[PDB]
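*Asks:* Structure incoming, see below.
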Amino acid sequence: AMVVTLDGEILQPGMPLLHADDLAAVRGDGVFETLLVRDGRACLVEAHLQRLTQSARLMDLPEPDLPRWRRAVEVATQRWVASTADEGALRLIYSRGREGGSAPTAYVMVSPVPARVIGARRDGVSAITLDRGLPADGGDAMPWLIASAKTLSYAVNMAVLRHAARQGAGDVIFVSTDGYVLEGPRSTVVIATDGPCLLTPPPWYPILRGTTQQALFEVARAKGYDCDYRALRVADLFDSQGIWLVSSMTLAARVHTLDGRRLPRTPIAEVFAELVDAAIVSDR
Amino acid sequence: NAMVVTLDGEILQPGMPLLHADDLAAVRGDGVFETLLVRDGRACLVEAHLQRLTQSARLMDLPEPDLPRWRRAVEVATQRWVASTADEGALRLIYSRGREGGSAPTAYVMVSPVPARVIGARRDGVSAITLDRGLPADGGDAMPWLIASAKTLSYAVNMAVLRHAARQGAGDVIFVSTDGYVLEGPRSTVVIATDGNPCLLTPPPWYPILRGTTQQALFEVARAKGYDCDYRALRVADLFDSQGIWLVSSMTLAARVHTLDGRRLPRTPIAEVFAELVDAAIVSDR
């Protein structure tokens, strides 16, 4: 993995970057984004910088200096592209800094795309529904839970995936306590339904806004597909024509098995993968 | 700012960075930690805190902590701290999953000064507000994937909750479940004094809450003095009818709640004797 700080330093081999009292490690107190490097450029940089800006505000962090973030992104991207034509996993790390420090910690990291990602794009995954512990109205009633902020505090997110993995499941769909579909621990849920229309849970739910899904909605609408934000329940996933877990690095992963029920493949599954591909280069 | 002791026993250079940029503690908050108070030459309740760190590591699928190495690093950090100053010390154990693709967890001990907020909370108490947590009282048993009983490094929401309360002029928060049962604090355990006579009470521990090392030790000392102690389902009404409410944690030992949701709460003689009960609890193992 390559590291470029916002200062402009490109980090030494094997050398540590963060002090032992950084709020990122001691408290997970920060925000982050993940981007896909494909064909010489990071995808949807501006839209991801906006969501990083939104997460930092919800976290009472200083407003991100976008020219400096763009330079670290550029430098890190080109260092990756120079070494390989392979795709790149680009992440932005933005923590509150050190305990008592006066400056946030900020750097850019590019790493290889995991082998799990290629299988998820090609074969899809099997998923189970798990209770989130939050009601669907929780986002409105409890803004202090900052459920819309993409923070560095992902311990539960990985714990949920480890739980599902032990049961033979490759991913998870979170369901609210009152039975509404929310999101995945690392993805946005999108559904295909017949009048073919695309549907995703509303963003006032205690969920993260999906940058890649939003771009998919614009490209799909332009190609004639209706797209909307709707309250979905577990029955809507089972009666759907397709379920995808949409994210920035893992672009689209169709759910071929949900709670043990094998799901049929449908013609839209072929065109769905081409819509996301056109969406993540829609800014070029 | 702070002394760092690795589990080998090596004491870090003062200004040198420790963690790689791809450590799962920073990239994912993926680890567990504990907090101990260094007081009068020794860290308080070391074994009981190592026991809970072992339990948090189990729930987080982390390798079982090597307790002999942890015990030695604690001492080394303790001895260097007491040698440098007679002040109290805030000692933390950090146990992360390691680096991305790494094969060994990252583990170190950190001792830092005690924040100025602690002395005011011990002496003057705090004002707190009740906030809905969004979890039902049955959440701990039914939903283990939420790992609510693990004390993890993913504290972003906890700090955001206090920032919200701070903007409301409140110094701390008491979480309430969706069905109206008192749960816990973002950084503390809730204990109340009530008559059956004077009895100390804490929310039921099968709840989706963190079990308190300091609260459990308080129960042992309080039971010895003849006080009744039990785990009971409490509601917001029980806090207002109580003779005292304290936020109990390992570094800030006891912070009485003198104001809850704007309503000033009466002070009762047990608040003074409570402050010496916790004091006796954190040295009850010596």
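Along the chain as shown, residues are numbered 1 onward.
Technique stated in the header: X-ray crystallography, 2.4 Å.
Quick reminder: no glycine exception, Cβ is built from N, Cα and C everywhere.
Pulled these from Swiss-Prot:
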| type | residues | note |
| --- | --- | --- |
| MUTAGEN | B:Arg28 to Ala (Swiss-Prot position 26) | Decreases kcat of both reactions |
| BINDING | B:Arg52, B:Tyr155, B:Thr213, B:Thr214, B:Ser250 | pyridoxal 5'-phosphate binding site |
| BINDING | B:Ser249, B:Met251, B:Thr252 | 2-oxoglutarate binding site |
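Have a look at these and tell me how they're positioned relative to everything else.
*Replies:* Taking a C-beta cut-off of under 8 Å and a sequence gap of six or more, B:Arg28 (mutagenesis position) has these contacts in its own chain: B:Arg97, B:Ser154.
Secondary structure at B:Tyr155 (pyridoxal 5'-phosphate binding site), taken from DSSP and collapsed to helix, strand or coil, is coil. The number of other CB atoms found within 10 A of the CB of B:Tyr155 (pyridoxal 5'-phosphate binding site), across every protein chain shown, is 23.
DSSP gives B:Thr252 (2-oxoglutarate binding site) a coil state; it is part of no helix or strand.
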*Asks:* My understanding is the cutoff is Cβ-Cβ under 8 Å with a sequence separation of 6 or more in the same chain; which residues meet that for B:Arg52 (pyridoxal 5'-phosphate binding site)?
*Replies:* B:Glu34, B:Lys151, B:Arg211, B:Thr213
*Asks:* Using the Cβ centroid of B:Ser249, B:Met251, B:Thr252 as the reference point for the 2-oxoglutarate site, which residues of the same chain not in that list have Cβ within 8 Å?
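*Replies:* Counting only non-site residues, the set is B:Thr35, B:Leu37, B:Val118, B:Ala121, B:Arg187, B:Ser188, B:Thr214, B:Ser250, B:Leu253, B:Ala255.
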*Asks:* What subset of the recorded positions B:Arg28, B:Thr213, B:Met251 has a Cβ sitting under 8 Å from a Cβ of chain A?
*Replies:* B:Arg28
*Asks:* With the pyridoxal 5'-phosphate site defined by the record as B:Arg52, B:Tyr155, B:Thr213, B:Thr214, B:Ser250, how many Å span the farthest pair of C-alpha atoms?
*Replies:* 20
*Asks:* Test of understanding: give the count of other CB atoms lying within 10 angstroms of the CB of B:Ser250 (pyridoxal 5'-phosphate binding site).
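*Replies:* If we count other Cβ atoms within 10 Å of B:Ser250 (pyridoxal 5'-phosphate binding site), we arrive at 27.
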*Asks:* Far apart in sequence but close in space: which same-chain residues, 6 or more away, have a Cβ under 8 Å from B:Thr252 (2-oxoglutarate binding site)?
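*Replies:* Those within reach of B:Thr252 (2-oxoglutarate binding site), by Cβ under 8 Å and sequence separation of 6 or more, are B:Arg117, B:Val118, B:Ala121, B:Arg122, B:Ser188.
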*Asks:* If I take the alpha carbons of B:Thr214 (pyridoxal 5'-phosphate binding site) and B:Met251 (2-oxoglutarate binding site), what is the distance between them in whole Å?
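*Replies:* A Cα-Cα distance of 9 Å.
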